[PDB]
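See structure below.
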Amino acid sequence: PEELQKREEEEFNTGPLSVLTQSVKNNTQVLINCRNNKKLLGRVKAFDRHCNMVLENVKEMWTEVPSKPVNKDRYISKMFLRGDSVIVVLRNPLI
Amino acid sequence: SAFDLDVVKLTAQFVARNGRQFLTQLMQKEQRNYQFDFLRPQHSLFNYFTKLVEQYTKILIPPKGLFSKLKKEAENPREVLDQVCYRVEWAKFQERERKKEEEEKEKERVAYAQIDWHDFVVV
Amino acid sequence: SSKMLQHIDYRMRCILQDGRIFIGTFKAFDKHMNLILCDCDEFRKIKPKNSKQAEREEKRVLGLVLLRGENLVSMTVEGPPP
Amino acid sequence: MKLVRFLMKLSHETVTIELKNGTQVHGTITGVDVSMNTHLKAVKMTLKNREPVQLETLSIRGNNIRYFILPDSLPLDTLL
Amino acid sequence: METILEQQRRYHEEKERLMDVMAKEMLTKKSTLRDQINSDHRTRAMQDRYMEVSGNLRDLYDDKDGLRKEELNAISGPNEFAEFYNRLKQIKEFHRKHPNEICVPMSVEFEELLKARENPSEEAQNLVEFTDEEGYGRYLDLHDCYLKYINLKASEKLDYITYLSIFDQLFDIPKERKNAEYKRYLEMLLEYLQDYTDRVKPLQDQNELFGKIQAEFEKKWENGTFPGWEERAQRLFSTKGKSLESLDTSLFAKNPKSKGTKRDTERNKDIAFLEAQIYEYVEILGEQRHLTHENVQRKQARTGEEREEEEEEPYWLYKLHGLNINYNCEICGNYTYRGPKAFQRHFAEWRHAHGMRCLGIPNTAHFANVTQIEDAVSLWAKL
Amino acid sequence: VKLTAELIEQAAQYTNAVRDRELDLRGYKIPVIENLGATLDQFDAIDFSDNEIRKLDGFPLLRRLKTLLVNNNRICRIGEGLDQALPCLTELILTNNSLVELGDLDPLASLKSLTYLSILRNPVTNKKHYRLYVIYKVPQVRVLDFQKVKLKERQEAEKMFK
Amino acid sequence: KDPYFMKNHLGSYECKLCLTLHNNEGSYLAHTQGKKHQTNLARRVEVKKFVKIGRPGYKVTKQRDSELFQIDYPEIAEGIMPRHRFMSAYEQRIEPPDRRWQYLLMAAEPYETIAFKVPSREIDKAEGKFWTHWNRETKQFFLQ
RNA sequence: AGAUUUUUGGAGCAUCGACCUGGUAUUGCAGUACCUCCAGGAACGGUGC
């Protein structure tokens, strides 16, 4: 109800996902690590309690060995990532 | 109706290669005890046989493909589109002429049903 | 909705988590992504491990197979109900 | 709010669901449930280092799907 | 076989039927863009079929020049005709009429009320050649090209409006180097733009337009298509200026200009041809690009609800009354009746009277319950 | 009555006694085999008993097929493009045929994965050195007419027709 | 407003949709809600007045043909052709006795009708589109 | 609908199936893992580390 929604908003604003609340406040890009060693850099448009994120204008980079591995990357306009494959989520990336 | 159509096509192919109106390959076959009821104009198949003979005569034209090759109809889609547009314009003009003829017939029927039929004068 | 019950009792092929494909008549399903495939056949691809060797797929028929939802990845339709 | 309700309100959209074991199925998603079960029709599936095959119908589960890719002509404000 | 007589007339009749179908398609009005695009694709397919039939009919003239000496001869004639008539004198026991000699090409080149598509074009679909975002030639999909440009540039400082402004240039300075990796994306963007231009107008001659573009690239673009008042003459491949026309003509056959560089006329000729094709597609389809930019600006300036609205566009009655009970009436040709009261009502009717009038019995009240003809004849003879 | 897709779609496709998918097509009397690609490579054995097929040809590309039953027919000639259509063929039942010449089994050696063969009740087996010629033609076949190959038979096949 | 409930001749209520009867007023309002009622609801002059008439003198010339009359008319400057019609002699202004013949009359808009009596029963056809002609270049009317 | 059994993630060696040669006893009625033993060769394949 309303009390459960207020408790969910308090847990999203003051809990572990509050950095994810930084993704929807100032629209800043976040760095999410996947299970297949694919780092996704981009802001989050929508989130939930199960860490399911909706990213807009994201860039997915990974290392693929053909020797030395190359940093082959791609750019997606809109994407959705489940919370089961999320390993580490960084609020402020380096570059 | 395939055998009669094949016989009509054979008669149209044999009559188109004649050098005269009555000196053909079908006028002499009528006196050779060969029954051909499609040569008489009283039958309904004579109107189709005349169209088949006209198509066989048009297939022997010098631009029909015997001594020349068509380039505008075979290697120009714009010429075919212009011909289709001219045919559509001719069909629209024929439909407008038919509508004008129907309007004139309706005006004549309105004028004939409104005239006085009691003013009789014998001179 | 009832999209899972629309393809019931048809010759469907479900992809496993290990890479195998089980083709059979999925007659019964549940909410936990379980499948009851009557006259099922599982095909698993073998690695060539060479330069000139080709890639083959060993197929074995088991009959009625009860596949759990923890190993099933995706199910596709292959053939109509006979 | 949960993200399953935003994914359940999607019909006749050409999306691309990338699975966990190197599989990616691109097709028109026709059905989505609360358990993230994606039922699509006339899709193309490409496995890990394999040829992309074409399937008339497919039904991917919720736990086997790793990521999703939506087209650019899809508003996220009205779906949430 | 009459290849010069029957086959040429059949090809001429097929060409006339195709021209009549094209005139009937062009005379009818259009209401939607997708239906007009489907009608244009069907007309292009019919024009291609008519061109193939005309090319197959134009090659049947080798033996005609040899057979015209025997066909036009007046000494011959009814002998071979009588031989062919004796060959056509087989068994006529196949009692079957075939009116599909000329009506079948007329019906194959027509459409139905439920689906406006021809019989050879029944398997054609507009969704297999154009995407939903393009709108069957209304707009152009540029999201994948913008994503490829953002992946090649390796920077997130380029939005869709900046990519549309960079793609709007035709002869200005490029945003990247000509010898960089942007040419591999530009060739794909030109190959997509050529398919988008060929899909937007299927009735236009694509081969003649490609030949004209190749002639303009060879005779004009390779000989200084951009004169000046280093600024006098510019080369697209070498990317260097020239003092006069004689110096450019002497340097056109030079050793670095032929194959002694990484952007010479030997290796970078396909990239220059793709850039010229992209410039021709941008100059020919600039209105479609402006409409796509206006649609992108309207989608970006709208809210979520406006974008979502734009993206969405009885046995008991039969058992109580005595029905469903089979009854045989031998008078009216052993007919069936599903009720005793229904049979009693149909006994004093027009059908039973017409059945009894064939036997010669008058319609009276004594033959009301009469069913068999042998009993009715005896009842008529007894009275 | 010719063979089409309606005869294959209405046929009974089930599991056989060898734990494989087989479609029964007995009692059809099809003079030619065509349009067999409607199975979408979902069968391993195809039965063609009681048929009037004069030549075994016109087979589409099927990689899932592993057994062919052409028993009780009138096959006089054999096709040459059979190895390119069935690469995983292992069992071939060509019993009760009209093979008379020894050259009819020369395309039959084109199948490299063939291990089972049945050419019994045929006039080609009545001639002398028929099994030796069949062993010398296709050495990959291990079972010919419900009988295993022999080392002395292989030596006699390699010695003859030198 | 129920169009099925009516009042009988005995002070009762009658439903014609389901053909049911009700004695009191409380049973008619309770009969609309039910299975049978829901099943029955689910199962169920200007051109004639503006014509100028000056009556000029016509010029008709008849000729006995064998296998046709020619009427010379002035220029009418209109597309309306003069129409010919065969009528009986029973209708007249003064109605003379012994009138038992037919008359073919041709009429136009600016001119008066010219009528010729035909003593024969059927020797020709008085149809307009069959055997009549009107040359507007010479303004000559013929009918055969 | 997020806490261990299903759905918000543990991501050269050993064994088995075959292939080919000889001796050996069982001739038997059942819905079955498997199915007599010994000797010789293999330049066959699958699984885990």
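The residues of chain F that appear here are 2-163 by Swiss-Prot count, in order.
Placed from the backbone N, Cα and C atoms, the Cβ positions cover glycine too.
Under the heading domain 'LRRCT', Swiss-Prot lists F:123-161. For the domain 'LRRCT' (F:123-161), residue counts in helix, strand and coil come to 17 helix, 3 strand, 19 coil, using DSSP.
In Swiss-Prot, the entry for mutagenesis F:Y15 to D states: Results in defective spliceosome assembly. The structure shown retains the original residue. DSSP assigns F:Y15 (mutagenesis position) to a strand in the three-state reduction.
Under DSSP, F:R27 (mutagenesis position) is assigned to coil, being neither helix nor strand in the three-state scheme. In Swiss-Prot, the entry for mutagenesis F:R27 to Q states: No change in spliceosome assembly. The structure shown retains the original residue.
What Swiss-Prot notes for the published mutagenesis of F:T68 to K is this: No change in spliceosome assembly. F:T68 (mutagenesis position) carries a strand DSSP state (E or B).
In sequence order, F:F49, F:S50, F:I94, F:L95, F:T96, F:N97, F:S119 are the residues of the chain that are 6 or more apart from F:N72 (mutagenesis position) and have a CB within less than 8 Å of its CB. Quoting Swiss-Prot on the mutagenesis of F:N72 to K: No change in spliceosome assembly.
Annotation for F:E92 (mutagenesis position): same-chain Cβ neighbours under 8 Å, separated by at least 6 residues, are F:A46, F:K67, F:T68, F:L69, F:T116, F:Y117. One mutagenesis experiment catalogued in Swiss-Prot, F:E92 to V, is accompanied by this note: Results in defective spliceosome assembly.
F:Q148 (mutagenesis position) is surrounded by 11 other CB atoms, counting those within 10 A of its CB over all protein chains shown. For F:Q148 to R, Swiss-Prot lists a mutagenesis experiment annotated as follows: Results in defective spliceosome assembly.
Proximity to chain C, taken as a Cβ less than 8 Å from one of its Cβ atoms, holds for F:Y15 among the mutagenesis positions F:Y15, F:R27, F:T68, F:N72, F:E92, F:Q148.
Proximity of F:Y15 (mutagenesis position) to non-local residues of its own chain (separation of 6 or more, Cβ distance below 8 Å) is seen for F:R22, F:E23, F:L24, F:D25, given in sequence order.
Counting only the Cα atoms, the space from F:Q148 (mutagenesis position) to F:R27 (mutagenesis position) is about 26 angstrom.
According to DSSP, F:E92 (mutagenesis position) sits within a strand segment. Within the same chain, residues at least 6 positions away in sequence whose Cβ sits under 8 Å from that of F:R27 (mutagenesis position) are F:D48, F:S50, F:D51.
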